[PDB]
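Working notes, beginning with the structure itself.
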There are 4 protein chains.
Amino acid sequence: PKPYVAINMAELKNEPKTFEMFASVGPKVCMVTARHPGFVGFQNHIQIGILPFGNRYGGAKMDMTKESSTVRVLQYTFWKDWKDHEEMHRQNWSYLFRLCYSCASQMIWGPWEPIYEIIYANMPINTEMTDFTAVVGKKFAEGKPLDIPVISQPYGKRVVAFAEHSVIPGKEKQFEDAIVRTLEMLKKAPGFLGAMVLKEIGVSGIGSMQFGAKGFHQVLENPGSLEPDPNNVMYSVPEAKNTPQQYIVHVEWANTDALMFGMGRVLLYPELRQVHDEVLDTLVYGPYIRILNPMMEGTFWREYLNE
Amino acid sequence: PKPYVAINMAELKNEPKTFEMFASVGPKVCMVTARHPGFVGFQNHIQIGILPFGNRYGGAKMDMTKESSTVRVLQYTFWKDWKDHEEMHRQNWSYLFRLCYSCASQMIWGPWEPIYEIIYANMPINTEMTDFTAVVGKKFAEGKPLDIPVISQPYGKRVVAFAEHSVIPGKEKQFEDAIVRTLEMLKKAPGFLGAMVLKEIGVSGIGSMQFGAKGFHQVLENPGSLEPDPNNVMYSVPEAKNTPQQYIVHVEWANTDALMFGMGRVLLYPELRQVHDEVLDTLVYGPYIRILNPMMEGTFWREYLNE
Amino acid sequence: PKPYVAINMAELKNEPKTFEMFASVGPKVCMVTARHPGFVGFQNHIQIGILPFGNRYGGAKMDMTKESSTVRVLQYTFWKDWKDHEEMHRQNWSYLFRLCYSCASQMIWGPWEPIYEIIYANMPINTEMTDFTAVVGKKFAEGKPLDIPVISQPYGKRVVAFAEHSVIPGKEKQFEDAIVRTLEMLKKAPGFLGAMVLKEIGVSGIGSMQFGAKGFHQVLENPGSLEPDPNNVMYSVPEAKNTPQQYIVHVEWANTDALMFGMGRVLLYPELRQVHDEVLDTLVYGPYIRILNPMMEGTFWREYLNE
Amino acid sequence: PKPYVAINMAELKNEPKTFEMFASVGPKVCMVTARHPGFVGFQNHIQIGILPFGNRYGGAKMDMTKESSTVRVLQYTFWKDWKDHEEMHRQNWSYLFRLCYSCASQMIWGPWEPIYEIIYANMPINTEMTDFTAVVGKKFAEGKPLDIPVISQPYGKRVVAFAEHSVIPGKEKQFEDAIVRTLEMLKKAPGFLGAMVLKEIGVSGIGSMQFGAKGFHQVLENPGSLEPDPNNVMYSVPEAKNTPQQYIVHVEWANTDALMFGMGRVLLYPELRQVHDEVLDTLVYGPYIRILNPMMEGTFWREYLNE
Ligand SMILES: [Cl-]
Ligand SMILES: [Cl-]
Ligand SMILES: [Cl-]
Ligand SMILES: [Cl-]
Ligand SMILES: [Fe+3]
Ligand SMILES: [Fe+3]
Ligand SMILES: [Fe+3]
Ligand SMILES: [Fe+3]
Ligand SMILES: [Zn+2]
Ligand SMILES: [Zn+2]
Ligand SMILES: [Zn+2]
Ligand SMILES: [Zn+2]
């Protein structure tokens, strides 16, 4: 079934100490999150650059890692019910806060953790290049050659286009219909590894360290080993849902050239350009496309999705 | 009277070429904007850093200019009626688009131009250190010594705390009442040069280069000397107003230490801390405080404000 | 009214890591202390050098920062009642101990936190150079030009002479009478920014991490996240008051030259020299004068003082 | 009363030897000029750069001193009657010629010395920052707080905008009326230190070393110690007055940013822009704005002006 998705977003200093912290803290946070039976997996990204759209963002390029002073992370966690995410944070608060707070010395902005429903998904299981022979064998044995996926390699061996949009109130249905038509056509591009559309349903105050005054002071005053009051979050997830309505169109690609020219198909192929124009007409903001590297992940989230 | 404020926001590469184009393009855009009789002035900022709040943003500091790969600009233009801003962009589109588009090679994100109403203002005219003797003389001559302002020096000789907030729906009145009480007390801090509260009323699609499909293609395909269709903006300013409601609390200071400890008065002085806690209880997002340098400005906007 | 003063004293390694810790830990401690309604502010100092008194301390100079292997801090906190300080430490012990203990890797001596009553004060509110025009305007408007203070700039922009004395038992009244007469004359010196006389009333065992055996072992054995028993302090504040009676004469100055020659007025101006000789005749120890930089402060303590 | 102004203009090599000869010769010339009772003072400038007007003069900047191969000087001398200037040169010719001729090895162009009448003046006395307290005290004692000026610091501690204009024949009255209205509004800009409008009345042949054939040969053949015949000047001052009529608009500012944005007020503030447009409509040449540093001056010229 379709899980819900929480995306924890932050910006940190681009230096070795940050990546060192990622290496010790990140695995711990993942293991704590896996304590909850509603957890179905995760996919953690670092932003490597920005799609320049020709020279619309002429100061940007798809790989800015060697020049950037900051690193942006987008950590997706997948949940049977979005309420599971909220419960997980509260049940494991002593561990999670103290773990997450240890990133403090490196933080510039965040964390900010919106929650999304998946309104469209065409996403395969991941496989390594060693796996395909057995996958092919099994699918033919089962009489299901149509179920043989493209090879979508895990652990930093493919790239993601993360396309941000916000939509004019009243045009949500037009956007959703047109973006699905667009992605159904886009899947013909070489190196296409899948797509999904995430629709924001709210924001996790607890995941964003956004408390009332009491919790705010506890966070600012913290030596690192004392929890802020998790009950001091002043708003429910849906109370923070944005209008204009926000969407992420998440598309995965074999490599950055396939991404550039593949995403570009919505601009270069007349038939698809006409369809995609119906998406463009609905926007308040965007499209703004971040280029992400899915480095650390729990690939079994796609098994839940495709079961 | 209180003008409306449009704030054009963008992120560009932090390199000499960017600042060079600021120097040639910036003055031109300002002169074009001044063609409209509803224009009452401007105050252009570069972000120099971020308030770390102890080590809540421990990777940040108040002056990050020597290490940052990007520069963020926040250009305030002030208008008798916000409709004047929209009219100005459309009446002068050929010049403005071609001027603004010349920044393309340096752009990473933006432009994004929300529009604000000022719901509270305690902001003095600017004066240089050479002026105070005549100002004092004139105010005493007029029998109005209470109208003698602090010395708020123009053109990069003071600093701004730009504090971003979004508020839980239904708590807007509580936020507004508490922030005004907070700022009325905050004015006692040494080096305080004024404050105002900006409440978002919408976003300028034209100022944000956010068009329908037709205009988007025209932007992407532009050699630099052809206007997109300015009539192809698909939403009015108020249609893009955010919920949760966004506010900027803009506070000016003699220097970065006065800013750090002055803004800190809302955390360190028990009486003010209690009042400011009422603000904190209302938030979905924030406070996040950017440190800005008001470099290029048309100081006469404060003459309109205080007339 | 006159607050009481706790002065937390420590000596630490003079290296970047110490100043980095100051930057993250210091603000947190200040915010925790502000939790108590009897807290009226603070003034934190680093010692920059020692007054050489000609060549009496010929190895010393007013600014020894570039050569010294250690840095001494003197953190003043101001309290409506000295009992408020003791209550604050105990009410906020879990945060304060863990925060203060994080300074351990840098500590050479301390902390030691004597408590003082203020027996004489002539101390103005602080103002930045931008503020004076409004201050002058307001005072004249109120018909109180005599209430216009000198400009005492906050946040490291003036210097302090911290003059240590201990007095022969039985000569306390002579010392107190003579030092007040001295300071009343000293205020004529150029660049004089105020003075106060602090008389020790005791020592905070809890602030000095001075426990009985149980708490001592807990401190020595601490991983950093476990409180010693705050009830294991074996003496009350007044039980630790010193005899010979100790006093600090705290005098503020525009700059170090004004300090040197201004404090020197008590040696160089015959009329004042005769008065100051009455102070000198009472001493067991001193005068020993430390030169301090008041870097981080909550200036509103002077508002409480002068209200 | 308003004095007349002679402005001796020259261009010399930008090298130490030039500035060395400024230091020995300049004072001597000033002392000789002061022999005449009609001399009321002087204000000598070096051009430090050119106002680029955005990128209209994109090769220029306000401070070109580090890159320029030449230095332009503009030496103002002030006279009760312009005839006094002519008489002074002739009465002191042996000294002046031999002094002025010693600059020869450094000269590239000039000297050229037009004479001007002041048709508008709003110019304060100069004061150092040490003076303002006594000035304020005296003006209040006299009951004339409106006579307290801005602080216009002498000797290289402010900057001058030297704005060249020539006017269409028959439009002189329109120019003069509009420029006065403009300057009366301009005085509101922060850091404005005064303005005056100079109208050319002719050129001093003797000050410009412009003789008939006899004197020209004597100049060219001079060993440095023999006067050309001062009676060999072939034209009177008014005979050389230019048509189109030339004007200098001379505006003084606290610093180059105040100059740039202050002068810019005539382009950026719609109300002033409309008035200044009446000036622009009258021009044959200009505005061309030189940025000057008033280094060596006899400040008492402003005492004569304002008496
Ligand atoms: Cl797109
Ligand atoms: Cl805040
Ligand atoms: Cl002494
Ligand atoms: Cl001009
Ligand atoms: Fe989360
Ligand atoms: Fe705009
Ligand atoms: Fe203490
Ligand atoms: Fe002359
Ligand atoms: Zn798209
Ligand atoms: Zn706040
Ligand atoms: Zn003494
Ligand atoms: Zn002009």
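Residue numbering for chain B follows Swiss-Prot; the residues present correspond to positions 2-308, in that order.
For all residues, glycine too, the Cβ spot is worked out from N, Cα and C.
The note that Swiss-Prot attaches to the published mutagenesis B:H86 to A is: No enzyme activity and no iron bound. Around B:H86 (mutagenesis position), the C-beta neighbours below 8 angstroms that are at least 6 residues distant in the chain are B:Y5, B:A7, B:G39, B:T78, B:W80, B:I116, B:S205, B:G208.
In sequence order, B:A7, B:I8, B:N9, B:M10, B:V204, B:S205, B:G208, B:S209 make up the list of same-chain residues 6 or more apart from B:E114 (mutagenesis position) whose Cβ falls under 8 Å from its Cβ. Marked as Fe cation binding site by Swiss-Prot on the basis of experimental evidence: B:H86, B:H90, B:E114.
Under its mutagenesis annotations, Swiss-Prot gives B:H90 to A the following note: No enzyme activity and no iron bound. Sequence-distant neighbours of B:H90 (mutagenesis position) (same chain, 6+ residues apart, CB-CB distance under 8 A): B:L97, B:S205, B:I207, B:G208, B:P231.
DSSP gives B:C101 (mutagenesis position) a helix state. According to Swiss-Prot, the mutagenesis experiment B:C101 to A carries the annotation: 10% residual activity.
The Cβ of B:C101 (mutagenesis position) has 20 neighbouring Cβ atoms from other residues within 10 Å, across all protein chains displayed. In Swiss-Prot, the entry for mutagenesis B:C101 to S states: 1% residual enzyme activity, and no iron bound. The structure shown retains the original residue.
According to Swiss-Prot, the experimentally introduced change B:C104 to A or S is described as follows: 10% residual activity. Here B:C104 (mutagenesis position) comes close to B:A11, B:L13, B:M22, B:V26: these same-chain residues lie at least six apart in sequence, with C-beta atoms under 8 angstroms from its C-beta.
One entry in Swiss-Prot concerns the mutagenesis experiment B:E114 to A. Its note says: No enzyme activity and no iron bound.
Listed in Swiss-Prot as a mutagenesis experiment, B:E114 to D is described as follows: 1% residual enzyme activity and 4% of wild-type levels of iron bound. Secondary structure at B:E114 (mutagenesis position), taken from DSSP and collapsed to helix, strand or coil, is coil.
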Chain-mates of B:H86, B:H90, B:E114 with C-beta within 8 Å of site centroid, Fe cation: B:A7, B:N9, B:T78, B:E87, B:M89, B:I116, B:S205, B:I207, B:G208
Mapped DSSP class for B:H86 (mutagenesis position), helix or strand or coil: helix
Against chain A, in sequence order - mutagenesis positions B:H86, B:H90, B:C101, B:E114 with Cβ under 8 Å: none
